[PDB]
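What follows is a short report on a single structure.
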Amino acid sequence: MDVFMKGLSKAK
């Protein structure tokens, strides 16, 4: 997924 990091992809 992409929500853990504050900057990676943000797909949530």
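Count begins at 1; order follows the chain as displayed.
According to its header, the structure was obtained by solution NMR.
Cβ coordinates come from backbone N, Cα and C, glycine included.
Around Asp2 (mutagenesis position), the same-chain residues six or more apart in sequence whose CB sits under 8 Å from its CB are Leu8, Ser9, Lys10, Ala11, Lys12, listed in sequence order. Secondary structure from DSSP puts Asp2 (mutagenesis position) in coil. While the structure shown retains the original residue, Swiss-Prot records the mutagenesis experiment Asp2 to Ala with this note: Impairs copper-binding.
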